[PDB]
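First comes the structure, then the notes that go with it.
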Amino acid sequence: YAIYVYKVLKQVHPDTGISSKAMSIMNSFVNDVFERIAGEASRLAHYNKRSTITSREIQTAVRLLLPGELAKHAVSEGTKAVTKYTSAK
Amino acid sequence: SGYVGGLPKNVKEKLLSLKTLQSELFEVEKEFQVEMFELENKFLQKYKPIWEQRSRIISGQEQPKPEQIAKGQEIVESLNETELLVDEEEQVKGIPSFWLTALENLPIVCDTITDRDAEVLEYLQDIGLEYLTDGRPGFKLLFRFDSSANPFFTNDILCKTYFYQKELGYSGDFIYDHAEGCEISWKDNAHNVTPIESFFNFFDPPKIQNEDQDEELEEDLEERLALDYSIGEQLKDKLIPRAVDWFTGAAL
Amino acid sequence: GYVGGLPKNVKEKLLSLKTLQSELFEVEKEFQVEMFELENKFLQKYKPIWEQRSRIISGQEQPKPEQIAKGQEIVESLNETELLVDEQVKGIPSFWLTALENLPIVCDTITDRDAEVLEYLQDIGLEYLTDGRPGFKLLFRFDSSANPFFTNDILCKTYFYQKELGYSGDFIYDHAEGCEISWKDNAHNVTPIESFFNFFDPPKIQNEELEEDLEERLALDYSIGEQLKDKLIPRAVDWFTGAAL
Amino acid sequence: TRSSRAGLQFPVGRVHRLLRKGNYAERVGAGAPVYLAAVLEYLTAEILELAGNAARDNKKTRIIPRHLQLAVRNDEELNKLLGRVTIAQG
């Protein structure tokens, strides 16, 4: 996600760069968070005995993984993305 | 701005002249890009013999020589990959899903292909590269699919061209003009794939609308052009030159 | 692991390809060769043009009314009315000094003290290197006859590319050799203090916190190099007026 | 890109691809990758947001591990979410 991480770095810090090692750490962070969330959503599916992982399992998986406030925004940005996505046709 | 404006009559003139010398400097830089283009084209004619060679090795068209096999291991070990080492002991036709797996790793591109596009790229045999040479400088990427196997389209070669505007850039190098894709001919609206977000939309480059003026549609259709040119860069300067490793994942 | 334990005949194919890959290296090897020559080939064409600029700036030669004539048009054609004349002084005072203060990466590195020094900077040349290791040299020509700081006639910086081409098939910066400076007075020595002339005294390869830091400057060093090479030198004129911005 | 349709910088395509290869479920919804892609983008933006400031405080125009460590440990929550990803598994 090197490039996708660099773009975000410019949206928050246009005049700020990043080293190679720092990037490697960010890449691990993304993959780590991904597996965690996806891991939960996976369980939620099996628990409720469903053969699909929708944005619903992902959302709750965020409330269980991410802490209070931090999870809140995640739910906001996620819900918004899905809302806008469906709109674009 | 106001700094240079208050410059003495003598001073300014001194700059005017230099502003001219730079023009003469632009002149030579122009010829630089010329020979720079031709030279870079010359060697491409040498790169092809190797790519055209691997393409067959990928299509099972031609089989590897024990010389290359052994010579390869000596390289895999030299680079410490091991992943390409076979077991001690005395199936398919030419390495399955080569280019597909390759594009699956390429940073920019990889995040463009979709599950419905993977099935198509599954029939991609090779990705060429050629400089226009003639009028209007630029390079063109060629995609060769197995027409006798590809169920999606009857096209044998899907092309893409990037035209460099004749007018040399300020920096002294070439600047893009516009991309001209090579429309596809699907054999069925079901096996279409392309309006949704698809990889093959790459062969339908964004067109420079007009000076009718718009909002958010001039920025959106700009980030797309950048992505288009960007992708073109990847395949040209990376994917093709190191396809072998891009398939294994070493290039990463 | 998505390849380690899989079919054999496939891997077999890859090995051969991995070989043709090497064939490309040598072909791309020969590429960078003639490629490097082509650049240096034209550098000899740029120098004569830039040399003209040097004398025009040093006042060692008066501007050609013709160049002034063409200038009138050009400046007008580029909507740069800011540099026109309608109906004393020596060569362009503080030329490269101003040009550098406009150069993005460089400008920031200059201090109020080293700025008075660059006031005697007359020209910045460029030369590639086939004299062994790949690379180029940035020759700084100061006015020794007036420079009160250092007697040096020509300062410089040499960047070296390691013989072996990188994976991308291009060159990789090995290290840089500063041309140092011989100041005639400690008080006149701007450089230990945070100075611009430290540019001629870049960090060396040998020496946590250490590498992490001794890499940012090392990176900043190469960064600056490209700035002068691909910008400052090529468009020095515009870099002085600010049009390059 | 489905990312543009959702106004996101992160790849909604890859996230959707990885969700089907990680064997997390028999099937995957269409909004699942979009929602997840947004969450990932946010967090990364939240990190670089503080990491950048740390870089400034230390007078640096380029973020490094040191900086990332600062932003994370200084933020009560971030100094928490990383742990969940960590997982001792002991």
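Residue numbering for chain B follows Swiss-Prot; the residues present correspond to positions 82-171, 181-284, 308-365, in that order.
How was it done? The header gives X-ray crystallography, 6.7 Å.
A Cβ is built for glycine as well, from the same backbone N, Cα and C atoms used for every other residue.
Listed in Swiss-Prot is the mutagenesis experiment B:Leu99 to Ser, annotated as follows: Predominantly cytoplasmic; when associated with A-159, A-177 and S-397. Experimental mutagenesis is annotated in Swiss-Prot for B:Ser159 to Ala, with the remark: Significant reduction in phosphorylation; when associated with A-397. Complete inhibition of phosphorylation; when associated with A-177 and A-397. Leads to a prolonged S phase and a shortened passage through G1; when associated with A-177 and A-397. Predominantly cytoplasmic; when associated with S-99, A-177 and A-397. Record note (Swiss-Prot) on the mutagenesis of B:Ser159 to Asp: Leads to a prolonged S phase and a shortened passage through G1; when associated with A-177 and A-397.
In terms of local Cβ density within 10 Å, B:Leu99 ranks first among the mutagenesis positions B:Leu99, B:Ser159.
Between B:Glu171 and B:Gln181, the deposited structure omits 9 residues, and the straight-line distance between their CA atoms comes to 14 Å. With 23 residues left out of the model between B:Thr284 and B:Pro308, the distance spanned by their C-alpha atoms equals 6 Å. The two recorded residues, B:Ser159 (mutagenesis position) and B:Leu99 (mutagenesis position), have Cα atoms 54 Å apart.
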